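Okay, structure first, notes after.
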Amino acid sequence: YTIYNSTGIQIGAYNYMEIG
Amino acid sequence: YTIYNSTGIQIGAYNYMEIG
Amino acid sequence: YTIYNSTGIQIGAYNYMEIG
């Protein structure tokens, strides 16, 4: 998928996500 | 996908996303 | 999946996620 990002991601799902 | 971003993303899904 | 990111992710699930 070639990300090498620097903060938090999903990759496709059926659930929430939070970053505070 | 060639991202190397610096904060949080989805990649295409059927679920929510939040960043606080 | 070829990530080698630099902060925290899910990979697809049925549960929450938080990063403070």
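Chain A is numbered as in Swiss-Prot, which gives 531-550 for the residues shown.
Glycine residues also receive a Cβ, built from the backbone N, Cα and C atoms like all the rest.
Under DSSP, A:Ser536 (mutagenesis position) is assigned to coil, being neither helix nor strand in the three-state scheme. Just so you know, the Cβ of A:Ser536 (mutagenesis position) picks up 14 other Cβ atoms within 10 Å once every protein chain is counted. The note that Swiss-Prot attaches to the published mutagenesis A:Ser536 to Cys is: Strongly reduced homodimerization and interaction with RIPK3.
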